[PDB]
Every structure is written in C-alpha cells, then in structure tokens.
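Below: one structure, written as structure tokens.
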Protein chains: 2
Amino acid sequence: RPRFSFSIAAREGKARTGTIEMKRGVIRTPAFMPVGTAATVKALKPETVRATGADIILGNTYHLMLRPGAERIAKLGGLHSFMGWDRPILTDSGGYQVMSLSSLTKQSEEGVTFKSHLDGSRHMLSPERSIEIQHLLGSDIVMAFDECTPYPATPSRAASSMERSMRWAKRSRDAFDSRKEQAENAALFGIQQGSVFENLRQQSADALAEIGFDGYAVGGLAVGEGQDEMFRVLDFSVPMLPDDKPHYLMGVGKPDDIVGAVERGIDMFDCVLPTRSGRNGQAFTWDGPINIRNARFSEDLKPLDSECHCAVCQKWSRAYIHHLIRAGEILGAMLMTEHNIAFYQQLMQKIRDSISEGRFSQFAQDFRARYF
Amino acid sequence: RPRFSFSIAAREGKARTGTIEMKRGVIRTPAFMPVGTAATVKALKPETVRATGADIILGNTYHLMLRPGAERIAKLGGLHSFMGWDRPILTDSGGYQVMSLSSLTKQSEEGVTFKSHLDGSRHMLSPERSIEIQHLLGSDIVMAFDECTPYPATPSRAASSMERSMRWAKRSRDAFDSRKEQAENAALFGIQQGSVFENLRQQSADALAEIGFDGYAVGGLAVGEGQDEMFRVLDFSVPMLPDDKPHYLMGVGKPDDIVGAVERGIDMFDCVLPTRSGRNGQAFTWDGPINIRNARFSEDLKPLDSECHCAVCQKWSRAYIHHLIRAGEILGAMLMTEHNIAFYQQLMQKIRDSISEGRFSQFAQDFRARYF
Ligand SMILES: CCCCc1nc2c(=O)[nH][nH]c(=O)c2[nH]1
Ligand SMILES: CCCCc1nc2c(=O)[nH][nH]c(=O)c2[nH]1
Ligand SMILES: [Zn+2]
Ligand SMILES: [Zn+2]
C-alpha cells in the first residue's frame, strides 16, 4: 500500500465514507479509534481489539514519554512490536495532556516545560521533540504539536493560542519532513484551533491548508461546551478544511456526538469513554446506555444488548457482568470493554453502510429515536 | 460418560497418573485446578482457562454464597452456565474461609455462624447447608463440610476437631445422598484431618473410608508448617487413604510442593498462587520464579519463559509485561495469569508424561536442579 491515500467512495450531505490506505493497513471511515493509554487498550489483548472491528488505535504520547519512555520503546522495536498491534496507530502530540495531567507547566514560544505527575521529574516538550517522540514510537499518523485553547476563551486569548498553534504546526511540519524515514512512512495531521469563533477557525484552516497536511483535525472541542455548541462550531468549521483529506474530531466519542459529527463531515473519532465505561459499569446499547451495576440487572439473563454481535453478548448475561463489576473483578472490565468497543465499531459500520447506501440521514433519525 | 470413574493408567513409586471421568468431562491426573474466587478465574475468560490446558476449576463456596448468592445462581441456571465454563467444577465446602475471612464466627456441633466480611450479615453454615449450596451451584465434585484444624495444634484439640469433622463427613455424605439429582450426577470427596499426628490421621482415614467417598482429600496441610513438615505428614498420611480413589491435597500449589506431593501419591491440586502471582508480578519459569517488576526486565525482549508454549510467551516480551505491571494495567494481570496457569498445566503434563513413561523420579530430580 502507499504511505497515505484517502479516498471517498460515497457521500450524503456533508457525510462521507471511504478509506485511508497506509503501509500497515487500510482504515475504513468514518472510523472510531480505541485508545491505548499506556501502550494498551484497557483490559484487551490487541487481537481482541482487532476482533471488535477496529482498523486503528490511538496511542497517547504524553503517557508513553513518561512511563516507559520514547527512547526505550524505540530500542525495544517500536510501539507496534512492543504492544503487539501491527496495524496503524495514531499518536496525539502530548501537548494536551501536559496541560491537563502534568503539573507546574511553564509555557513559551519554544514549547512547554512540566513535571511528571509520576516522578515529579521535569520535561521540555516542543513541536520538534513531540514529532521525534512520535517517530521513536513508530507512529503511523503523527499529530502536530499544538496548544489546546481552554473553554471558555476570549477572542484575543483564542487568537493568540491559535496563532501560536499555527506557528507550532509549521514547526511540526518541518520537523516531520526533515526526518526521512518518518516523512516517507508516516502521515502528519494538522489541528485546527480558534475556539468557538468562526473567523479564528477560518484563519486556522487557511494557515493549516497553507502548510499542507495529510489530514486535518478539529481541535479544542472536547472541552465541555455542550453538544449544541460543539455542533454549531462544527457546522461552519469542517467546511473550512480541505475536502479531499480526512477530518478528525479529537476527543469526541458519545454515540450521538459521533453521528452528529459525521453528519457534519467528520471522518475520524477517538475516546476513552468506551474503555472507562468498562469499569464504571456503563454499557452501550441501541436503546441507550445502561449502568450494569443497577440492581435491576442482578437476574437479567439477556445479553448487554439484544442485537450486538460481539463475543460478550453471545456468551455472557447482564446478570453475570453485573456480578463481576460489583465484585470488582478484572473479567468484568474485560467483558464490558470488549462489548463497548464492539458496539462502537458496529455503530461506525452502520454509519459507513448507510452512507454508501444513501440512507444515513434516515439511519441517524432512527438511531436517535431509539437511543433516546 | 459415567457420574464418576477414576482409573489409574500408570504408576511409579507412590506416583500415579490416570483419569477421572465425569459427566461434564475427563480430568487428567495428576491435575492442577485453577481457582475461580467469585465465579471467575481472575482476569481470564473461561476459554482462555481451557486453552491453558485446565480440565477442571475450583469454585469457592464461601464467596459465592455471599456475593451473588447460592439460590440466585441456581435460578440463573447454575455456576457453569453463569460463568461460561461447561467442564467439571470442584467446589470447596466454605468451612475453611468462614474460619479465615469471616468475622464473629460461632461454632457448634451443628455448624458455624458468621458475619459476612462484606455486608456484616449473619449466616449459619452446616454440613447440610454446605452440601445444598454446592448443589445449587451445580458443583461436579462436592467437598464434605469440615473444620480445618489450626497449626500448630495440640493432640487433644486436633483429635476433637478431627472427630467432629468425621461426624460432619457422615452428615455431608447423608445430605448428599438424600438429594437424588446430586447423588446421581455429582461426586463427593471426604477430607482427612488430624493435623501432623499419625494416629489421628489414621483414625480420620479409617472413618472416611468407613463412610466411603468418591475421592479423599488431605486437609489441614496448607497452614504454614513448612514443606519438610508437610512432606513428612504426607509420607504416612496418603498411604492411609484408599488407593483406588483420587487423593486431593487442598491449598497446595508451589511447583516444588506439587512435584513432591505427586511423589507421595497426590492426584489433585489447587491454589491461587498462580492467579495472585499475576498481579504481584511473580512469573513462573523452569529456572525458578522471577518478579517481572524488577528493573532488570525493563528491556528484556525474551518471553517470560524460554520454553513455555503459552500464547503470552509467543506474543509478548518480559519488557512489555514489566511495563504493564508497574503501570498497574489490567492487561498485565491478564498476561501474567494466563502464563502462570499455562506454566502450571505444562508442569502437570510433564508429570503425567514422565509417570506414564516411568521416568518421573528423574524428571523430579531434573526439575529441582534447574528450578532451584
Ligand atoms: C480528553 C479529550 C482529548 C481531546 C484532544 N483535543 C486536542 C486538541 O485540541 N489539540 N491536541 C491534542 O492532542 C488534543 N486532544
Ligand atoms: C488457602 C488454603 C485453602 C486450603 C484448604 N484446606 C482445607 C481443609 O483442610 N478443609 N476444608 C477446606 O475447604 C480447605 N481448604
Ligand atoms: Zn456486545
Ligand atoms: Zn508462557
């Protein structure tokens, strides 16, 4: 296959369905990417992740550069080899988490300095170092290093951050291109910022398109602005991005959000909601999510979801999983996570199928009526 | 298959190898039984447990009667259906754990009263109620309800407890036989007591043989007396039990203990050591156990064990598992537990093969030289 080739096979309104071809495999879009926090998709073997239907997973750079170490993983043969996943892997830049989990972060035009929330040790992450770390990990889709603008944000603050991210985007681009092996085997995604402001989003989009990237992400929307607000921003933001390249909405994962996002032109998604919902007891069903810990499920012999075709719904009951979660057993988290990720992949498949068949709008309507 | 049929195919010294045929399947002996504490073999799907080579697992009655409830599991279709394991299941009587984990236990000739270490609720466990609970769970091999004698124990105290357990054994036997469906589809094992005293062990054995059971367990030896002492007791205790029936050493699982126990006539084993060793970081190898958390394994690309043929040793390195455990990831516990249980099953296979080939004594010598 080629280094990177995105092809749109069908459309309906702003929705698109197609594929991204990469050296390690093909990614069907719209796509949902399970998240591997510390080089592991929580409670699942890589084969199980693939069995759910996932074509690609997301690796968190921040965590990896700390816990095991970028240099160490490279010496061990790279992330794919390390964790046993041989398909594409998209890694975030680490910038976001550094501004969330890290402590005593010092930001400048050069990058960000911070103390690990583990060893308390210091680190200086920059566009150049972020790109290098993602290379060391052997990432297939590299995210440009940026600064996620806090919500709410004033027009001036949002402008400054956006302008800086755009400057950092250029640096990421040049850093990526100078590394021959990386530039030739991996792809680079730029990230649009600008908060909820249209003019800022347009400037960011022009600058990003000006730089030129393999894909474009809509950043800064996984900040708690509400679905209505998020949708509003997506309405005018996605059209600004180049149409012939993937559109990746970072950190958005609720099912209804995904459907609405695809209706607005998004091709890629990622979220820990599915995995975290494995331990908290939240299981996704076509009739809406349920909390398996609820007493009403203690003797429910039915599977998590009546239609889901995942291995969990074929073999175990709600009653058993209810028991497992309340008892704090690891198997509970394993079964809940496999189901939820399988559910998500089934959702993406139904979206891809309905787009290819020109009945996505109807699917969305049907989905919402039942889900809510 | 029959309700229960134990056949010895080969011998060497006191060691035996053969099979136990039961309705739900055949059990190869000597056998190692993975433990399912709360209706789950820690961090493993039933299929994975079977994939390691296990022919039977052990279910803990104490825990089950509390967390999910005996009556509830029966209404849900039984333990096999509940957890998804369709092969034989041996359940302990619950008496032991009640004297270990429980609180405010009141003991009498009728049974034992206690408060759950969970809800603090009270319960009265007796030979009759224990047998009933194991029936409700759908246990294939039922353990007689007894009183595990504390170590150290004076001759008089050990005698009284043993004599009482023998009285309880008769009650278990009658309770089991009165329940037609149970008596016809499940087996009942009596448990020998008597602490470290030969005459007490002999009395217990005669009484147990007098009652008549499908198998005989050597109880009271998983109390911290030391391998030397345990071996000493096994030397004169096992020969006391009927030769044509299985000999089950309860709670003994260290590899060297298993080998030495088989050399002394034991056919069945069980232990949480393998599972608990999954989280603590202890991995069994033919060169002795190792603690995967040790820094020397951070960049070790080799599998947990150079010879092990389990799925974990084929796919992941010590370096990766080292990372997983120190990072506290669920996958770490999953991989460590699959390997350790697979290692145990490989041990049992090597024991069965060496017995059938009349070279077990040599195998034991070779095993120890390398293991230690
Ligand atoms: C918990 C939600 C994470 C979503 C996210 N947004 C962003 C963004 O806007 N810029 N860069 C990033 O790595 C990033 N990650
Ligand atoms: C943690 C070790 C458990 C071993 C055990 N011994 C015994 C025994 O001697 N009698 N009855 C039992 O259930 C039992 N379980
Ligand atoms: Zn399912
Ligand atoms: Zn192994």
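Chain B residue numbers are taken from Swiss-Prot; in order, the displayed residues are 11-382.
The deposited model was determined using X-ray crystallography, 2.1 Å.
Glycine is treated like the rest: Cβ placed from N, Cα and C.
Taking Cβ-Cβ distances under 8 Å and a sequence separation of 6 or more, the neighbours of B:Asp102 (active site, proton acceptor) in its chain are B:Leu68, B:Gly69, B:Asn70, B:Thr71, B:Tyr72, B:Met153, B:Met260. Annotated active site, proton acceptor per Swiss-Prot: B:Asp102, in sequence order.
Note: B:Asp280 (mutagenesis position) has non-local neighbours B:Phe42, B:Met43, B:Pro44, B:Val45, B:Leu68, B:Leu100, B:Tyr258, B:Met260, B:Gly261, B:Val262, B:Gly263, i.e. same-chain residues 6+ apart with C-beta under 8 A of its own C-beta. A strand conformation is recorded for B:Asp280 (mutagenesis position) in the three-state DSSP classification. Among the features that Swiss-Prot reports, active site, nucleophile is placed at B:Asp280, with the record citing sequence analysis.
Look at Swiss-Prot and you will find B:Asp102, B:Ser103, B:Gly104, B:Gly105, B:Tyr106, B:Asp156, B:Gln203, B:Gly230 tagged as substrate binding site, backed by experimental evidence.
Look at Swiss-Prot and you will find B:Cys318, B:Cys320, B:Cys323, B:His349 tagged as Zn(2+) binding site. B:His349 (Zn(2+) binding site): 28 other CB atoms within 10 A of its CB, across all protein chains.
Annotation of the mutagenesis experiment B:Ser103 to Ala in Swiss-Prot: Strongly reduces activity. In the three-state DSSP scheme, B:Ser103 (mutagenesis position) falls into the coil class. If you take the C-beta of B:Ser103 (mutagenesis position) and look for same-chain residues 6 or more apart in sequence within under 8 angstroms, you find B:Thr71, B:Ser140, B:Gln144, B:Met153, B:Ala154, B:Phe155, B:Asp156, B:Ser182.
Following the DSSP three-state reduction, the secondary structure of B:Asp156 (mutagenesis position) is coil. One mutagenesis experiment named in Swiss-Prot is B:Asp156 to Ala, and its note says Abolishes catalytic activity.
The note that Swiss-Prot attaches to the published mutagenesis B:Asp280 to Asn is: Abolishes catalytic activity.
Close to B:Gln203 (substrate binding site) in the fold, though at least 6 residues off in sequence, lie B:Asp156, B:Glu157, B:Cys158, B:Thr159, B:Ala168, B:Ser171, B:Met172, B:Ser175, B:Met176, B:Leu210, B:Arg211, B:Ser214, B:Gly229, B:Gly230, each with a CB less than 8 Å from its CB.
The CA atom of B:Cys323 (Zn(2+) binding site) is located 36 Å away from the CA atom of B:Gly104 (substrate binding site). Taking the C-alpha positions, the distance from B:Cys318 (Zn(2+) binding site) to B:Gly105 (substrate binding site) comes to 36 Å. Counting other Cβ atoms within 10 Å of each Cβ, the lowest count among the binding-site residues B:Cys318, B:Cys320, B:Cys323 belongs to B:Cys318. The CA atom of B:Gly105 (substrate binding site) is located 35 Å away from the CA atom of B:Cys320 (Zn(2+) binding site).
Across the structure, B:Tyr106 (substrate binding site) and B:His349 (Zn(2+) binding site) place their CA atoms 28 angstrom apart. Take the CB of B:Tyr106 (substrate binding site) and look out to 10 A: across all protein chains shown you find 23 other CB atoms. Residue pair B:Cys320 (Zn(2+) binding site) / B:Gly104 (substrate binding site) shows a Cα separation of 32 Å.
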